[PDB]
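S.K.: Just passing along the structure, written as structure tokens.
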Amino acid sequence: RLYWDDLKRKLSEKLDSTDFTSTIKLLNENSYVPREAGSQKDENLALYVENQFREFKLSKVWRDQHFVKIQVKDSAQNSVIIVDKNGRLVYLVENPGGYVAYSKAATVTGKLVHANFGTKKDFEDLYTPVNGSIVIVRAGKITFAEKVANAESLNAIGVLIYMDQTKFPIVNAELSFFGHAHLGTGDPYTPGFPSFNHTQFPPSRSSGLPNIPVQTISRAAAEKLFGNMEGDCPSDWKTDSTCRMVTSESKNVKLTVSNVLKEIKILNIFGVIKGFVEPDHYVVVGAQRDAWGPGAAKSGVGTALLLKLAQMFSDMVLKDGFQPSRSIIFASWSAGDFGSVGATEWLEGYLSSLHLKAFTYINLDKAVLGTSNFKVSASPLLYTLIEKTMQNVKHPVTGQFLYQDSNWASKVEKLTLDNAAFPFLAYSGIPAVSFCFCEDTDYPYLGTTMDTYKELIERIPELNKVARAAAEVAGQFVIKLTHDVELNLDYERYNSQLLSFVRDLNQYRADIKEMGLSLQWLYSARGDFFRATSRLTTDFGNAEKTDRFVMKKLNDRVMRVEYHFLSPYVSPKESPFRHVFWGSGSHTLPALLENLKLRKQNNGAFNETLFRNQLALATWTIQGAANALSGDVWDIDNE
Amino acid sequence: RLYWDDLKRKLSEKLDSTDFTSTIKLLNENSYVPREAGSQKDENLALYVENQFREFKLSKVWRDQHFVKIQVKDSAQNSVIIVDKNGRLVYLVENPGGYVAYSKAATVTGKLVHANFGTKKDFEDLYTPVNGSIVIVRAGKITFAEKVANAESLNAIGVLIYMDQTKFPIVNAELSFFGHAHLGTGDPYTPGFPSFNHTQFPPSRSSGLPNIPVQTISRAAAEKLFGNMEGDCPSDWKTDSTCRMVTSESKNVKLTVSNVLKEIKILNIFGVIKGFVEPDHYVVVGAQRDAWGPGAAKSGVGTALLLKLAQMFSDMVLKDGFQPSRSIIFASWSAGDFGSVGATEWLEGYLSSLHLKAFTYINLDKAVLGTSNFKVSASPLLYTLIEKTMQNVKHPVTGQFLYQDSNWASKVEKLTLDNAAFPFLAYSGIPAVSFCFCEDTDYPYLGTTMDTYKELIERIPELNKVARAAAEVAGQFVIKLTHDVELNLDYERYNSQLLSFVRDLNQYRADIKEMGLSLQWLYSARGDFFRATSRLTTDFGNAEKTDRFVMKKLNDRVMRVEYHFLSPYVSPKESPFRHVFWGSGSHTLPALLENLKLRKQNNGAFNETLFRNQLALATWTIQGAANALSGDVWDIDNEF
Amino acid sequence: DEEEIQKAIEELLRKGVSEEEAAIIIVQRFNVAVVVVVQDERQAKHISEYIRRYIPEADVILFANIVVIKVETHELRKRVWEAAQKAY
Amino acid sequence: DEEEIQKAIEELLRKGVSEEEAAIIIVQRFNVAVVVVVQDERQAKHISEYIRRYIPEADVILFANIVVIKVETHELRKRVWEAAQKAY
Ligand SMILES: *[C@@H]1O[C@H](CO)[C@@H](O[C@@H]2O[C@H](CO)[C@@H](O[C@@H]3O[C@H](CO)[C@@H](O)[C@H](O[C@H]4O[C@H](CO)[C@@H](O)[C@H](O)[C@@H]4O)[C@@H]3O)[C@H](O)[C@H]2NC(C)=O)[C@H](O)[C@H]1NC(C)=O
Ligand SMILES: *[C@@H]1O[C@H](CO)[C@@H](O[C@@H]2O[C@H](CO)[C@@H](O[C@@H]3O[C@H](CO)[C@@H](O)[C@H](O)[C@@H]3O)[C@H](O)[C@H]2NC(C)=O)[C@H](O)[C@H]1NC(C)=O
Ligand SMILES: *[C@@H]1O[C@H](CO)[C@@H](O[C@@H]2O[C@H](CO)[C@@H](O[C@@H]3O[C@H](CO)[C@@H](O)[C@H](O)[C@@H]3O)[C@H](O)[C@H]2NC(C)=O)[C@H](O)[C@H]1NC(C)=O
Ligand SMILES: *[C@@H]1O[C@H](CO)[C@@H](O[C@@H]2O[C@H](CO)[C@@H](O)[C@H](O)[C@H]2NC(C)=O)[C@H](O)[C@H]1NC(C)=O
Ligand SMILES: *[C@@H]1O[C@H](CO)[C@@H](O)[C@H](O)[C@H]1NC(C)=O
Ligand SMILES: [Ca+2]
Ligand SMILES: [Ca+2]
């Protein structure tokens, strides 16, 4: 048979004989660019991936057809206009070629105030308030949707987004770019339920849709604006010297956005390698396919890694005697630029059919951006697998192993809204992982017309060797999760996450004591969960690995670990990101901390009646997951 | 091994040698009566059931401690007073000995209007409106909570409940009784989450709590009121001749309720017989233990059946070689007179640990009330098991088999709010069964001080043979669900339920086409679910019955059948009865029909934008359950 | 008890509570069946005379223009209420 | 194109749209850089001479007391706006 070392070599052997740069080159040909979601060239690349999966001889290939509402530019030009001296002096700043999807169609006019990146901290550290005025913000740090939401939260009437040259060293100052301002994922006009014909598309509007117009402008347009603005941008921001803060007294900005909705047909292409022991369980490997521009780095690299991962793994099963216990699903989503729409509609549609069957999602999107750092954002259940992978996968340039920081897990950042792996983890309770070889600065040409293969190979000369290591990381992920009778998911990694939450909450024990409350039951839950994980490791130790009945009895308890952290007390339709650790909403553990921090200030920003309910449900959500992991219901303690 | 015919006989022999009337007599002794929830006598009976479970030598015995808020009488007397001629004439009607738990503490004064049983139809078919007036209603037909909720919806300021002699043939006309008016289940001050100390009891109020005072009065008090009321009660109602409709011009009724809350400790007592093959799955058998009065018929019979069912099955495992594959849990809840609090807090507390492990709940509450009829309310998944049981279980009196109506399943009514098996099915997605030997009239002494053993054996002389057949029915339920490699759950029974929904919905095809909608995708979902059940039956046919893996692979799909009907789009905290078939709320299939029923009438009661969302989410809930039952996700072919 | 009622009704009227309100307070504080509020003191005895003649099982105590009636059986209590409405 | 612009400017003012509003409509309908709203014809001549003198690369067409300016480079567009602000 084949052990891990035999499979690691057979994977590493086929990686050296794989040409990745020629595949990325094919996906960037004239027939597949540009491929905005629902376009004809999007359907062309979908049909190519569909045929490629059949030639690889997978177990089965199928497709889903969704009809989602997106937003596109109108025949009427969007404009940014400066008006001076009571509307008697007008100045055309830019007729942008880009736009922000899901912006509100409106024309707002008033003061323009700079707010750095638009984060909540940036709006707090501002001299001028943004009440009733238009806001201009630099791209980065947070998603377009978060910028708009934070400006809306302070009653701003509009948002402008540009790319300064300090953070985005781009020679073309007239370059336009694209984004979306929906504070969520999926089709925002079918929130919480799939975009199938069965629903007959009832009137439903996501609460994440903004209610102010937002427009993107080039750096030249932003420098046109700064010539009409006063105040020096602080040195903390580390931006261009042409930066300014607030328009003059008699000067205003007239933002005109007139985007329109468009019902489009999107295609999700799938391929599956059926398992040999437990085929009803499976891992999912996905990669975004659509892009506003050419999307070589955003979409081309991801799809290329997906195509060759399916070819290599299908070759190993048929030609090298690979026998995975669980199945493997390869997926090429569409409508990813609008906010993981193709992937979210799949989860929202087949949630019942993959409740406790899909146990890991791997996202190959934007896996190659640079060569300096190897960053990863994932669920703690995959931290141990990621650590083991970094210890025997060599850097393309350095040649040393990826594992160089022993405190790497304490520095990991959580998955963000723009990541296609976020809805898998925060909504469906499926452990997810996103990884990339990148630099400390953002890939500047993302979301622009310059995200071509020419610009990608010029910045990364070793693109083939770098794309090979990205496949080796994702390849080792799939093998470790599918070949052995034991799942490489590490449930013990949540003991540090829970202990960090209880310790962080204990720093405000003074506020808790004066409200007549106690953290003693939250400590009890952390300890009850710790002992449940220690008992499960003991049960796995004394387990006869060949006894399939006892093993899947224990494996079914592991695949429930991530699910039992979804909040059982919230509506998945109006609050779909239910994961108390990584989701969004008042039910999350970070939301509990932000509220309690507001009590030491005498103002009534604190709610108390909400906090007491937050502490109650969060305490039992942890205690409930602990009691389910301990074993049977009759094996629980009482005080 | 032991086959079914060997187990059916081994159970039937121990049933004949079991004394049920002596246990019901013991539970009605002076040491365990009365046992209001949280009382000392309630805790005494808990230790008896706990010690009896240890003497039966079960696998494990344990108990849970909850701290729930109930409502009890105040030191201030509740009063019903008639005031005439501008407060210058006062008339004491009654200082009632009963009360309605969770009624609002208030003093209301105004007109009194009769509303028959208080159902929604009764308030619609009324000449006088009840806005700003007190309402008096007969007990029965619907729960106390439904009566109060329907009156509040029409701006009533108070509710009086009495027992007429036609529906309740009681000789004592001054008898008071007890109930609760909470439109829900569980501790109404911890809605959606368990009543444990861990929660630290945050300020939360269930939306089912009423905001009007509710009081129970005796028949003599009601006849005192009718002497100040005009109008003849319709002959349709079939009530007493002393009945009247509306008070005189200058007369008002002053209802004064001042009940207070009380935090109490309740006990849930448990015992388990562990399985031999798949012990992580189990059936649950429960029975309410507390009662306001003696509760012989309400609580005594149920707990007595629970005690002897645990003794017989434990005897069968140790002395007769019974080896059930799955486990059996015996539970004795408390605070049952309130909103099924003891059982609901258990579900709300350990929901994660019994997500796909507990696959059936059997409710023994009020299983003996009469002897004429044998009634059953249950989930369709257990219809086949119930039908198979009725074909080899003899009636206590007639000696004939219980299976006498071949079209019995079309006449079954769904579980009601007052039934302890309702939250198991409508909230946790666990198939449930409630059954009873009863008569066409309600047991009159339920919720009164006359629910004694003496009145129960006097009305039911063959109580031992009746309680034996009730135990035989529940016994055969447990055996069929635990001994064979098949769960005996019939998933095909939902094909008739879906077909009935489509037929009822086809009646409004004119309205559907007129709003630009189509029933074609709901047609596809009904057929896709039928094909999913046929594929699973085929898989069970070709299954190697000795192959333990393929059987539990197929059984895991069966245990998800009931769960996949809980609405995935509703908040379990603010609307816990999520089951689209048997729950409550706008997400249920009847709610879709009730709304669409308001469109054919020109009135603006219809809410289009709500219906379009109802039809959308209900369509996919059915299609999703079909796609999950078909098998793997890649093996779901449809005409999408 | 007649002394206690007559003195407790005296305090309610001295404290400033109206006769109509004091009538309801007596019924929920004492074991009283019917209370009638009359205009003059002549009517107070007339109503008491009428009720003692036709329902002699009743104890009728009066203070100022408020007359208190104590009876125990459902039927007799009914007859007292009907007598007070007739003579009011 | 000057013929097309001046004819579109004729309709907006006849329809009743304000000069300030018509200025914004012109910039969003044609490839014009800066538009100035003037009082009398003297300033319209003052502004037109001043901008042609310092920026002769610009084509300036005017109708009534509204002056339209078409230039193409970011740098020249900058100078036109600064010239129009100075001479206003
Ligand atoms: C979990 O929550 C429940 C409900 O809040 C809580 O139960 C309550 O605990 C308190 C504290 O033990 C109980 O109050 C005591 O009851 C006993 C029994 O009669 C009394 O002897 C106590 O009196 C002492 O304390 C008084 C404080 O003023 C003194 O005045 C007195 O002289 C005595 O020193 C006290 O009344 C309360 O009865 C229960 N509730 C119920 C319904 O029984 C429970 O303690 C919580 N558990 C934990 C671990 O926190
Ligand atoms: C599932 O839903 C989608 C969305 O409604 C359906 O697609 C739509 O189908 C209609 C009718 O075939 C199309 O109408 C046509 O529109 C074109 C627009 O140019 C018009 O010229 C034609 O005269 C006709 O009116 C509509 O365009 C189309 N929408 C999209 C985005 O493709 C689809 O048919 C539904 N599928 C099923 C099986 O019901
Ligand atoms: C602090 O947070 C709590 C939430 O925990 C806020 O309570 C909320 O208050 C509003 C307004 O009173 C409630 O809205 C109500 O909805 C019901 C639904 O039927 C409706 O009947 C009422 O008329 C009202 O519109 C809301 O439900 C309630 N939420 C909860 C969970 O109770 C509270 O307002 C916050 N305090 C501050 C100062 O913001
Ligand atoms: C008809 O039903 C819709 C759907 O429930 C109601 O719309 C809701 O209105 C409330 C209050 O504005 C919102 O909080 C909900 O989000 C709305 N739901 C949707 C789906 O829009 C509407 O109010 C109902 N109309 C009437 C007259 O009852
Ligand atoms: C009940 O409603 C009717 C209709 O408006 C009104 O005339 C009447 O005064 C109301 N009665 C009360 C007691 O509110
Ligand atoms: Ca959707
Ligand atoms: Ca509760």
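Using the numbering of Swiss-Prot, the residues shown for chain B are 121-760, in order.
Using the three backbone atoms N, Cα and C, a Cβ is placed for every residue, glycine included.
Feature annotation from Swiss-Prot assigns domain 'PA' to B:223-313. Quoted from Swiss-Prot, the note attached to the mutagenesis of B:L619 to A states: 20-fold reduced affinity for transferrin receptor. No binding to HFE. For B:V622 to A, Swiss-Prot lists a mutagenesis experiment annotated as follows: No significant effect on binding to transferrin nor HFE. Quoted from Swiss-Prot, the note on the mutagenesis of B:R623 to A is: No significant effect on binding to transferrin nor HFE. Experimental mutagenesis is annotated in Swiss-Prot for B:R629 to A, with the remark: >5-fold reduced affinity for transferrin. >10-fold reduced affinity for HFE. Under the heading of mutagenesis, Swiss-Prot lists B:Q640 to A and annotates it as follows: No effect on binding to transferrin. >10-fold reduced affinity for HFE. Under mutagenesis, Swiss-Prot gives B:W641 to A with this note: No significant effect on binding to transferrin nor HFE. Here Swiss-Prot notes a mutagenesis experiment, B:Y643 to A, with the remark: 20-fold reduced affinity for transferrin. No binding to HFE. Among the mutagenesis experiments that Swiss-Prot reports, B:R646 to A or H is described with the note: No binding to transferrin. Per Swiss-Prot, mutagenesis B:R646 to K is noted as: 5% binding to transferrin. While the structure shown retains the original residue, Swiss-Prot records the mutagenesis experiment B:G647 to A with this note: Large effect on affinity for transferrin. 4-fold reduced affinity for HFE. Per Swiss-Prot, mutagenesis B:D648 to E is noted as: 57% binding to transferrin. Recorded in Swiss-Prot as a mutagenesis result, B:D648 to A carries the remark: 16% binding to transferrin. Under its mutagenesis annotations, Swiss-Prot gives B:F650 to Q the following note: >5-fold reduced affinity for transferrin. >10-fold reduced affinity for HFE.
Tell me about the surroundings of these features in the structure.
M.R.: When Cβ atoms from all protein chains are considered, those within 10 Å of B:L619 (mutagenesis position) total 13, not counting its own.
Around B:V622 (mutagenesis position), taking its Cβ as the centre, 15 other Cβ atoms fall within 10 Å, counting all chains.
DSSP assigns B:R623 (mutagenesis position) to a helical segment in the three-state reduction.
Long-range neighbours of B:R629 (mutagenesis position) (same chain, six or more residues apart, CB within less than 8 Å of its CB): B:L639.
In the three-state DSSP assignment, the secondary structure recorded for B:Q640 (mutagenesis position) is helix. Cβ neighbour count for B:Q640 (mutagenesis position) (all protein chains, 10 Å cutoff from its Cβ): 11.
In the shown protein chains, 22 other C-beta atoms lie within 10 A of the C-beta of B:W641 (mutagenesis position).
Around the Cβ of B:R646 (mutagenesis position), a 10 Å sphere holds 18 further Cβ atoms from the protein chains shown.
Annotation note: B:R646 (mutagenesis position) sits in a helical segment as assigned by DSSP.
Listed in sequence order, the residues of the same chain lying 6 or more apart from B:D648 (mutagenesis position) and placing their CB within less than 8 Å of its CB are B:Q743, B:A746, B:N747, B:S750, B:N758.
Using a 10 Å radius centred on the Cβ of B:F650 (mutagenesis position) and all shown protein chains, the other Cβ atoms total 16.
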S.K.: Measuring Cα to Cα, tell me the gap between B:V622 (mutagenesis position) and B:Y643 (mutagenesis position) in whole angstrom.
M.R.: 8
S.K.: What mutagenesis positions from B:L619, B:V622, B:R623, B:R629, B:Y643, B:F650 have a chain A Cβ less than 8 Å from their own Cβ?
M.R.: none
S.K.: These are the mutagenesis positions: B:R623, B:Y643. Which one scores highest on other Cβ atoms within 10 Å?
M.R.: B:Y643
S.K.: Using Cα coordinates, what distance in whole Å links B:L619 (mutagenesis position) and B:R646 (mutagenesis position)?
M.R.: 7
S.K.: Considering only the mutagenesis positions B:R623, B:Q640, B:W641, B:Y643, which residue has the minimal Cα-Cα separation from B:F650 (mutagenesis position)?
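M.R.: Spatially nearest to B:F650 (mutagenesis position) by Cα position is B:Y643.
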S.K.: Could you count the residues of the domain 'PA' (B:223-313) that DSSP puts in helix, in strand and in coil?
M.R.: 15 helix, 23 strand, 53 coil
S.K.: Please report the Cα separation of B:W641 (mutagenesis position) and B:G647 (mutagenesis position) in Å, rounded to an integer.
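M.R.: So the alpha carbons of B:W641 (mutagenesis position) and B:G647 (mutagenesis position) sit roughly 10 Å from each other.
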S.K.: Tell me the Cβ neighbour count for B:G647 (mutagenesis position), meaning other Cβ atoms within 10 Å of its Cβ, over all protein chains shown.
M.R.: 16
S.K.: Give me the Cα-Cα distance between B:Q640 (mutagenesis position) and B:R646 (mutagenesis position), rounded to a whole Å.
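M.R.: Taking the Cα atoms only, B:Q640 (mutagenesis position) lies 10 Å from B:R646 (mutagenesis position).
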S.K.: Report, in whole Å, the straight Cα-to-Cα distance of B:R623 (mutagenesis position) from B:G647 (mutagenesis position).
M.R.: 13
S.K.: Using Cα coordinates, what distance in whole Å links B:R623 (mutagenesis position) and B:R646 (mutagenesis position)?
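M.R.: Checking the Cα atoms of B:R623 (mutagenesis position) and B:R646 (mutagenesis position) gives a distance of 11 Å.
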